[PDB]
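Peer 1: Here it is, the structure, as structure tokens.
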Amino acid sequence: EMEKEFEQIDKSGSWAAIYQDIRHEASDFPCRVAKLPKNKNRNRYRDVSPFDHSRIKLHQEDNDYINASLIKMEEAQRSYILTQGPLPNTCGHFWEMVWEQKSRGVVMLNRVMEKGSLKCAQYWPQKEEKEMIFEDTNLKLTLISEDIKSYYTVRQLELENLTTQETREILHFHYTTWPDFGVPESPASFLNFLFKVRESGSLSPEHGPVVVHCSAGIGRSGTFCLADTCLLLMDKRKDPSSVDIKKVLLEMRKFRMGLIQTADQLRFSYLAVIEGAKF
Ligand SMILES: [Cl-]
Ligand SMILES: [Cl-]
Ligand SMILES: [Cl-]
Ligand SMILES: [Cl-]
Ligand SMILES: [Cl-]
Ligand SMILES: [Cl-]
Ligand SMILES: [Cl-]
């Protein structure tokens, strides 16, 4: 069904058209907090801001602002936090958010440097013996171990609230092979990656929402949540063919602007849902 639609769209060369339809129909809500002068250095891209209604609020007495959005997919029964790649001055805020929201997993869809350009701060420790302390938010972060595979890495991180000395194990799922240009030829690796995250238990309702990010937290990140949600709906719905990817994406864009940044990413999402459903 979705296969047929895909084939027709591919044949017609109309991905760019469908995508522009989505941009035109997308929700528009205020982002007043994100745009306050005092928050200028908390935003990686001035063009990418969380809506006020869905933004994640930090709990400590300071400025509560982080560029992150709660995407709550009611029918699919899953929530995600989408956020930008942390900046050098917001790494403490990032881990404060993970703590306060009770996240079990963090999903990273970029390399820290791509095409020789910085897309994200080095917000986790690369070496066991060199832990990170975030003094502003009073958190400690230690690399316990990592499982480096050919197309992704999973790291076992220990996050300690230095105030209470409570510790939590955070799983860091790092997809390291997203192409420098465009999207993956095949969704196979991306899909295997998604299934790994699912198998880990990180997406379970017993935990706080998974934190998903790329550089701006809308493009590859959008692809990840969109595919996951659509596959959920297909599995749950009485009539699995009734899942409309464009409608699902518009629903998600009620919670964060700009999800899926290109027609190629839209096409890739279709591809991934189709292939994933077969599995
Ligand atoms: Cl201000
Ligand atoms: Cl990296
Ligand atoms: Cl490449
Ligand atoms: Cl699942
Ligand atoms: Cl990115
Ligand atoms: Cl639908
Ligand atoms: Cl857009």
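Going by Swiss-Prot, the residues shown for chain A are 2-280, listed in order.
Cβ from N, Cα, C; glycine included.
The active site, phosphocysteine intermediate feature in Swiss-Prot is assigned to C215. Residues annotated as substrate binding site in Swiss-Prot: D181, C215, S216, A217, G218, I219, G220, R221, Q262. What Swiss-Prot records for 3-277 is domain 'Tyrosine-protein phosphatase'. Per Swiss-Prot, mutagenesis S50 to A or D is noted as: No phosphorylation. For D181 to A, Swiss-Prot lists a mutagenesis experiment annotated as follows: Substrate-trapping mutant. What Swiss-Prot says about the mutagenesis result for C215 to S is this: Catalytically inactive mutant; abolishes sulfhydration.
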Peer 1: From the recorded positions listed here (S50, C215, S216, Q262), select those whose CB sits under 6 A from an atom of ligand 5.
Peer 2: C215, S216
Peer 1: Ranked by the number of other Cβ atoms within 10 Å of their own Cβ, which of the binding-site residues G218, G220 ranks first?
Peer 2: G218
Peer 1: When you look at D181, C215, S216, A217, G218, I219, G220, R221, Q262, which the record names as binding substrate, what is the longest CA to CA distance in angstrom?
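Peer 2: Pairwise Cα check on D181, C215, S216, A217, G218, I219, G220, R221, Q262 gives a maximum of 17 Å.
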Peer 1: Tell me which recorded positions (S50, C215, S216, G218, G220) have a Cβ under 6 A from ligand 3; sequence order is fine.
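Peer 2: The recorded positions passing the 6 Å Cβ test: none.
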Peer 1: Rank the recorded positions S50, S216, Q262 by how many other Cβ atoms lie within 10 Å of each Cβ and give me the one with the fewest.
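Peer 2: Among the recorded positions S50, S216, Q262, the lowest count of other Cβ atoms within 10 Å belongs to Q262.
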Peer 1: Using the structure shown, find which entry in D181, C215 (the mutagenesis positions) has the sparsest Cβ neighbourhood within 10 Å.
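Peer 2: Candidates: the mutagenesis positions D181, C215. Fewest Cβ atoms within 10 Å: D181.
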